Amino acid sequence: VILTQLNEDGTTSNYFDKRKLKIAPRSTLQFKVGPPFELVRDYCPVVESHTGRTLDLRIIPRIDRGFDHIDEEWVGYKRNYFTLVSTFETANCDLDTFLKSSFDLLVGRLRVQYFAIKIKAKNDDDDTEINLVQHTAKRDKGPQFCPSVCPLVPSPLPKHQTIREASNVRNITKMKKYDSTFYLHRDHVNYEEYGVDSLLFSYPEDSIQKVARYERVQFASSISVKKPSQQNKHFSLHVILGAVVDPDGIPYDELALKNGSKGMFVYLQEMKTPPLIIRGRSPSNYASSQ
DNA sequence: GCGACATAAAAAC
DNA sequence: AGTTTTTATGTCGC
């Protein structure tokens, strides 16, 4: 009925089928590690502007809520939240050095303003994009929004337990405890240590995330979860690492820039999950029907 | 099948 | 120790 796997940090993931077992909304059993991500591809190379050294990049993503491993399928529920977190790392550059340096895209060199992550959902069989929506903790009593592009600096990915613990913090003392895990406050560095052209100082805001945390995420309410044949559709969640550049023949998305103009989010690397099944609102997807 | 509102149970404080 | 918050899901109306 409940199948248990030990996570990397010694917490457990407890996989259960909501058709058969109903668990309380805030039970820790609702937190669990989802499917592992795989490389789709690498895109534009990035080099350090004097040394010419290629920057090694790696996305480090994880799902922490919303998906169960049931009979060799990964299963989510249309009505319920998932959590997708990600960092990236630069194997050949320590953070402190990285932030003082400057980097170009090797297309012929566009200057990188900052690095950022976005997420997408797709139909895994035909590559059609599927809309994602997020809520605040207030859900229907607050606004709905689409996942945003998240500027980030390189960081290790927090353990599953840390993401759990930080999911619904309001208390100022507890917020302070987690601040250094999730944020870099540029306004607190010694500005004299940095050149005008340094990467740190081309990030758009002073508060810079170390971790992209997409919580309270759902597939859009309009998604059809079954094919006409009544077979389940297969979905996939994608994480894309990009370099944001000034636009003034490679994969990119347009982005609302900080100075008002049209920025370009140039793709660097993309990872995706294996195929995902999503259970819809049918009564037969719930233990209450039995 | 979906937008909307109701219930309810453990976390958070 | 009690109150408020958060989120899975139950249900109503079209």
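Residue numbering in chain A adheres to Swiss-Prot, whereby the residues present occupy positions 33-139, 146-286, 294-335 in order.
Every residue gets a Cβ built from N, Cα and C, even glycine.
Per Swiss-Prot, these features apply:
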MUTAGEN   A:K54 to A  Reduces DNA-binding by 50%
MUTAGEN   A:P57 to A  Reduces DNA-binding by 65%
MUTAGEN   A:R111 to A  Reduces DNA-binding by 95% and abolishes sporulation
MUTAGEN   A:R202 to A  No effect on DNA-binding but strongly reduces progress through meiosis and sporulation
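Features per Swiss-Prot, on structure.
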residue: A:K54; record: mutagenesis position; Cβ contacts under 8 Å, 6 or more apart: A:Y331, A:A332, A:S333
residue: A:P57; record: mutagenesis position; Cβ contacts under 8 Å, 6 or more apart: none
residue: A:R111; record: mutagenesis position; Cβ contacts under 8 Å, 6 or more apart: A:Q256, A:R326
residue: A:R202; record: mutagenesis position; Cβ contacts under 8 Å, 6 or more apart: A:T43, A:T60, A:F63, A:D96
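For the segment bounded by A:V139 and A:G146, where 6 residues are absent from the model, the Cα separation is 5 Å.
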